[PDB]
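Notes to accompany the following structure.
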2 protein chains.
Amino acid sequence: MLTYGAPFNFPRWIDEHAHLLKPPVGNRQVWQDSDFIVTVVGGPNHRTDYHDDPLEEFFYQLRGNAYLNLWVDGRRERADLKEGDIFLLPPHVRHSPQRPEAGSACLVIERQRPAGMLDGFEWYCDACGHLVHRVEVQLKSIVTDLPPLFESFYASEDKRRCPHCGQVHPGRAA
Amino acid sequence: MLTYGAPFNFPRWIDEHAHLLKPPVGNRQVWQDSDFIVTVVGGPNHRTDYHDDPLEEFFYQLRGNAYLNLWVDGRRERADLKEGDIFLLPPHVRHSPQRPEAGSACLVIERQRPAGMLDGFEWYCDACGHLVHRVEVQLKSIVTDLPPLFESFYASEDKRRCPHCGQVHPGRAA
Ligand SMILES: [Cl-]
Ligand SMILES: [Cl-]
Ligand SMILES: [Fe+2]
Ligand SMILES: [Fe+2]
Ligand SMILES: [Fe+2]
Ligand SMILES: [Fe+2]
C-alpha cells in the first residue's frame, strides 16, 4: 500500500500549516513513522545549541531566509540559507540553525537513526569558545526527546559553566 | 569540512543544467559520494520497467507534471506528480516513472544501499499482467549499473517472453 498516502500539493500544505510554522511549535514533520524524516521548519526561532547529527541533513529553503552557525575547521562559520538555496550537511558538522523570519519555510530531510547511533547537542562558550556542555541522545521523537534536554541546560548554572574560563553561558537567549 | 560545498540557489542550478535534463541524459545527481542520493530528473522520458527499491523514495515535482505507474494491492494504479506535489514512496512498491514533459524537473531523494540490499527491476506482461522478467542489482552507480540491464532486456526475446501467456513484451517502447 501507499503507507504514506498519495501525492499532494506542497505549497498548499505549507499554507495550511502556517499556524504551526511559528512559535511555540515552529516545525511540522510531513509523514510519520517513515525512514526519511521530512520536516518543514518555520520561524522565527533563534537558538544557542549546536547539533552533532551522525548522518547527513538536507536543506531546501523554500520561503524566506535563514542561516546555520557552524563549526568548520575549528572556526566559527556561517552558511546562509537564502530563499531558494539547497544544501547538504555532512555527518557531524556542528550546526545551530537560526531562522529570524516569520513566514519562512525550510524543507529539512534527515534519516531515522538506528539504535546505537547517537545525536549530540552542545553549547560553546561565547568568551573563549571552549565546549561548555554536551548531551548525547538516542533520537526517537524530537517532541519528547529534545525539549527537556534544552530545558535542563538553561536551568543549570553547573551545566552552563565553561570549564576553561569559568564564564556561565547565558542559556536560552545568546 | 563542508564536503558537499556551500549552499547554492536551486532554480538557477536547474536552469544551468537544462541541457542535461532532457534526452539522452535526462537526470543529474546534485552531490557525489553522499549518503543521500539527490537527483533532479527532467524529461521527456517514458519507460516500461518497474523499480523495486528496498528503501524509500522522496519526490518533489518542482516544474511540470509527471506520473508513476504503480502496482499497489495487486492492481495497476497511477500516482500523479503534478507540479508542486510531494510524495513519499514506501520501500518495495513497484513504480515506473513517466515524465512526458520537456522542461520538467523533479527532485528525487534516495539513500545509498548498503551491501547486500538489492534493487529489483522488472517488466510485466501487457496482455495478462504476469511478471515477465526481474533482475536484481547491487546499485552503486546508476550510470554504469542500470543502462546495460535495460539494454539486455530489450535485446532478448527470451527475457521478454511472458511465462504465462507467451506474449513477447515490446521491450523499449510500450
Ligand atoms: Cl532547522
Ligand atoms: Cl524518476
Ligand atoms: Fe540538525
Ligand atoms: Fe569559556
Ligand atoms: Fe525508483
Ligand atoms: Fe502474459
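Every residue, even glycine, has its Cβ placed from backbone N, Cα and C.
Swiss-Prot lists B:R47 with the feature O2 binding site. Taking Cβ-Cβ distances under 8 Å and a sequence separation of 6 or more, the neighbours of B:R47 (mutagenesis position) in its chain are B:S96, B:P97, B:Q98, B:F150.
The local packing around B:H95 (Fe cation 1 binding site), expressed as other Cβ atoms within 10 Å of its Cβ over all shown chains, amounts to 21. The annotation Fe cation 1 binding site is assigned in Swiss-Prot to B:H51, B:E57, B:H95.
Just so you know, the Cβ of B:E110 (mutagenesis position) picks up 20 other Cβ atoms within 10 Å once every protein chain is counted. For the recorded site, B:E110 (mutagenesis position), the DSSP three-state label reads strand. Taken from Swiss-Prot, the feature substrate binding site covers B:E57, B:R99, B:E110.
Neighbour list (B:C162 (Fe cation 2 binding site), Cβ cut-off 8 Å, at least 6 residues apart, same chain): B:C125, B:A127, B:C128, B:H130, B:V132, B:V168, B:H169. Positions annotated as Fe cation 2 binding site by Swiss-Prot: B:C125, B:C128, B:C162, B:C165.
Among the sequence features in Swiss-Prot, the mutagenesis site B:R47 to A is noted as follows: Increases KM for 3-hydroxyanthranilate 7-fold. Decreases activity 1000-fold.
Taking the Cβ of B:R99 (mutagenesis position) as centre and 10 Å as the limit, one finds 25 other Cβ atoms among all the protein chains shown. One mutagenesis experiment catalogued in Swiss-Prot, B:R99 to A, is accompanied by this note: Increases KM for 3-hydroxyanthranilate 40-fold. Decreases activity 5000-fold.
Looking at Swiss-Prot, you'll find the mutagenesis B:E110 to A noted as follows: Decreases KM for 3-hydroxyanthranilate 2-fold. Decreases activity 2000-fold.
Geometry remark: B:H95 (Fe cation 1 binding site) versus B:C165 (Fe cation 2 binding site), CA distance 23 Å. Within 8 Å of the centroid of the Cβ atoms of B:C125, B:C128, B:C162, B:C165, where the record puts Fe cation 2, the same chain has further Cβ atoms from B:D126, B:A127, B:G129, B:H130, B:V132, B:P163, B:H164, B:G166, B:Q167. Of all Cβ atoms in the shown protein chains, 20 besides its own fall within 10 Å of the Cβ of B:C125 (Fe cation 2 binding site). Taking CA atoms as the reference points, B:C165 (Fe cation 2 binding site) and B:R99 (mutagenesis position) are 30 Å apart. You'll find the Cα of B:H51 (Fe cation 1 binding site) roughly 13 Å from the Cα of B:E110 (mutagenesis position). When the Cα atoms are compared, B:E110 (mutagenesis position) and B:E57 (Fe cation 1 binding site) turn out to be 5 Å apart.
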